[PDB]
Amino acid sequence: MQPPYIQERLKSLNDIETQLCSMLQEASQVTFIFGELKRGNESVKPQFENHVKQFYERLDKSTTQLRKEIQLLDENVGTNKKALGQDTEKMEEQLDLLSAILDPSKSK
Amino acid sequence: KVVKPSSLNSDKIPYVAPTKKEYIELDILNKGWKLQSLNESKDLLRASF
């Protein structure tokens, strides 16, 4: 499996696009609510401020976190290799098989 | 081929005297079509989203 650092990096990226999807959804609801606000019912007027504020705060911190990720790219620089040992490990397992062949009491 | 072209010549006609009659209705009905455009704007944006 990959080293953990890459794991939380990909988790943060996934959070980033989920936040973008949430921003698009909230844009959909604010566009929806503005229609009836133009229609002329004032009951949903208080919800408009909350929706706008949450939309803007969702737009800002997502870009901020993505900026942090791109910054991490800046200092992460400088921080078949398996083949060099690959034959060796193959060697090992083959002899292990011979051991299983060599002992008739373990072939069950 | 239809005709030798000299067709359009400049001419003068006076502007019609204004009143309350037609501008207020023109602008409120423009308000109407733009409220329409807002409605289809919201609908198209909702469908796209």
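Just so it is clear, chain A uses Swiss-Prot numbers, and the residues here are 1-79, 87-115, in order.
Backbone N, Cα and C atoms are what each Cβ position is placed from, and that goes for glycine too.
DSSP gives A:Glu17 (mutagenesis position) a helix state. According to Swiss-Prot, the mutagenesis experiment A:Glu17 to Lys carries the annotation: Results in a decrease of TFIIK and RNA polymerase II occupancies at active promoters; when associated with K-24.
Sequence-distant neighbours of A:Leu24 (mutagenesis position) (same chain, 6+ apart, CB under 8 A from its CB) do not exist here. Under the DSSP three-state reduction, A:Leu24 (mutagenesis position) is assigned to helix. Looking at Swiss-Prot, the entry for mutagenesis of A:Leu24 to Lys says: Results in a decrease of TFIIK and RNA polymerase II occupancies at active promoters; when associated with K-17.
Among the mutagenesis entries in Swiss-Prot is A:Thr31 to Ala, noted as: Impairs interaction with RAD3, reducing the interaction of TFIIH with the head module and consequently resulting in a reduction of RNA polymerase II CTD 'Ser-5' phosphorylation. Spatially close to A:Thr31 (mutagenesis position) yet at least six residues away along the chain is no residue at all, judged by Cβ distances under 8 angstroms.
Under mutagenesis, Swiss-Prot gives A:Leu66 to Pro with this note: Impairs interaction with SRB4/MED17, SRB6/MED22 and RAD3. Under the DSSP three-state reduction, A:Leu66 (mutagenesis position) is assigned to helix.
Among the mutagenesis entries in Swiss-Prot is A:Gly92 to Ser, noted as: Impairs interaction with SRB4/MED17. A:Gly92 (mutagenesis position) carries a helical DSSP state (H, G or I). Residue density at A:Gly92 (mutagenesis position): 11 other Cβ atoms are found within 10 A of its Cβ, drawing on all protein chains shown.
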* Asked: Just the number: how many Å between the Cα atoms of A:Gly92 (mutagenesis position) and A:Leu66 (mutagenesis position)?
  -> 38
* Asked: Under 8 Å Cβ-Cβ to chain B, which of the mutagenesis positions A:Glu17, A:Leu66, A:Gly92?
  -> none
